[PDB]
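Asker: I have a structure here, written as structure tokens, and I will follow up with some questions on it.
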Amino acid sequence: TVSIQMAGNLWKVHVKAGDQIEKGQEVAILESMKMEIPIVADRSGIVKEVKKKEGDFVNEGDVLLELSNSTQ
């Protein structure tokens, strides 16, 4: 699974089900602390599903997405 690491609102998201990501690739952006901060893939994989959308509330450990390689 991949998850947000801080409280905020999920400024934008760049994945969809069936997309592919690689460790350290950008995946979303998080608005908090009166800044915007990138969110990067904890691991590579095909995206199985996305659990969030643009502007949704997010938190530390709150899920962003699920993979066709999430350990498994």
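We number chain A the way Swiss-Prot does; in order, the residues shown are 2-73.
Here the Cβ of each residue, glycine as well, is placed from N, Cα and C on the backbone.
Swiss-Prot feature annotations, pasted as is:
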DOMAIN    2-69  domain 'Biotinyl-binding'
MUTAGEN   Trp12 to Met  No changes in biotinylation in E.coli
VARIANT   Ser4 to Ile  In strain: ATCC 6633
VARIANT   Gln21 to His  In strain: ATCC 6633
VARIANT   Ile47 to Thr  In strain: ATCC 6633
Asker: Could you check which of the variant positions (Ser4, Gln21, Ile47) sits closest to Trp12 (mutagenesis position), going Cα to Cα?
Answerer: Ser4
Asker: Which residues in the same chain, at least 6 apart in sequence, have a Cβ under 8 Å from the Cβ of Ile47 (variant position)?
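Answerer: For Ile47 (variant position), the qualifying residues are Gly19, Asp20, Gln21, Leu68, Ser69, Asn70.
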Asker: Compile a sequence-ordered list of residues in the same chain as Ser4 (variant position), six or more apart from it, whose Cβ lies below 8 A from its Cβ; state 'none' when nothing qualifies.
Answerer: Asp43, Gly62, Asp63, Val64, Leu65
Asker: On the DSSP side of things, how many residues of the domain 'Biotinyl-binding' (2-69) fall into helix, strand and coil, could you say?
Answerer: 0 helix, 36 strand, 32 coil
Asker: Which has the fewest other Cβ atoms within 10 Å: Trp12, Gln21, the recorded positions listed?
Answerer: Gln21
